[PDB]
Amino acid sequence: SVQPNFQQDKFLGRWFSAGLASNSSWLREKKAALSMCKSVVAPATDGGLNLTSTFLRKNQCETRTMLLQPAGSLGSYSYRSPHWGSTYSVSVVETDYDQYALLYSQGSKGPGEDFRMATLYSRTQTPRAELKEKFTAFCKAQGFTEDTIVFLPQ
């Protein structure tokens, strides 16, 4: 399921990763340890997106960029992970552009085929109660149990 009439240009800019859910234990625990991270979304040369995330380690702001390649309909992408020998489908399931986006990622090829993750993006570092509830309900609809749902603190 993809956001109808998806406007990629309105999805650009600064977002904060405010929650996630996944069937991968270690990803949930690590992302929890990192806290909310800033993401910057910019158009890529191939018509898709560059997603640049930053996180703090020790005295340092580390930068990571993921190329989300267009996968055939607006709002859906594919991400190739050389380190994990795998390719993943990434969809913007729902967004209002100015406050939130709900994303869903699953493995599509390689050993990470089984992987699944729901992600909450907010335009601010303090998502409102109603958006946290939306996200919990989104995760539940995607089969994630409440124990796999994690809100990332600022």
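Numbers in chain A come straight from Swiss-Prot, and the residues shown are 29-182, in order.
According to its header, this structure was worked out by X-ray crystallography, 2.1 Å.
Cβ atoms are placed via backbone N, Cα and C, with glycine included.
Reduced to three states, the DSSP call for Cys65 (mutagenesis position) is strand. As annotated by Swiss-Prot, active site, nucleophile applies to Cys65.
Every protein chain considered, the tally of other Cβ atoms within 10 Å of the Cβ of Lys59 (mutagenesis position) stands at 21. Mutagenesis annotation in Swiss-Prot: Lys59 to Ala, described as Increases enzyme activity about two-fold; the structure shown retains the original residue.
The Cβ of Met64 (mutagenesis position) has 20 neighbouring Cβ atoms from other residues within 10 Å, across all protein chains displayed. Under its mutagenesis entries, Swiss-Prot includes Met64 to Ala with the note: Reduces enzyme activity almost ten-fold.
Mutagenesis annotation in Swiss-Prot: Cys65 to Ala, described as Loss of enzyme activity; the structure shown retains the original residue. The number of other Cβ atoms within 10 Å of the Cβ belonging to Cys65 (mutagenesis position), over all protein chains shown, comes to 18.
Recorded in Swiss-Prot as a mutagenesis result, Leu79 to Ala carries the remark: Reduces enzyme activity over ten-fold. Secondary structure at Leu79 (mutagenesis position), taken from DSSP and collapsed to helix, strand or coil, is strand.
Sequence-distant neighbours of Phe83 (mutagenesis position) (same chain, 6+ apart, CB under 8 A from its CB) are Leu62, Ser63, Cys65, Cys89, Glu90, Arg92. Where Swiss-Prot documents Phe83 to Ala as a mutagenesis experiment, the accompanying text is: Reduces enzyme activity about five-fold.
The number of other CB atoms found within 10 A of the CB of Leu131 (mutagenesis position), across every protein chain shown, is 23. Under the DSSP three-state reduction, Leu131 (mutagenesis position) is assigned to strand. Quoted from Swiss-Prot, the note on the mutagenesis of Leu131 to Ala is: Reduces enzyme activity almost ten-fold.
In the three-state DSSP reading, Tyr149 (mutagenesis position) counts as strand. Cβ neighbours of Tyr149 (mutagenesis position) (same chain, under 8 Å, six or more residues apart in sequence): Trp43, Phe44, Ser45, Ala46, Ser67, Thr123, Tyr128, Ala129, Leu130, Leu131. Under its mutagenesis annotations, Swiss-Prot gives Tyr149 to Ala the following note: Increases enzyme activity about two-fold.
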Distant-in-sequence Cβ neighbours of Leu79 (mutagenesis position), under 8 Å, six or more positions away: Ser67, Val68, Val69, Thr93, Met94, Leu96
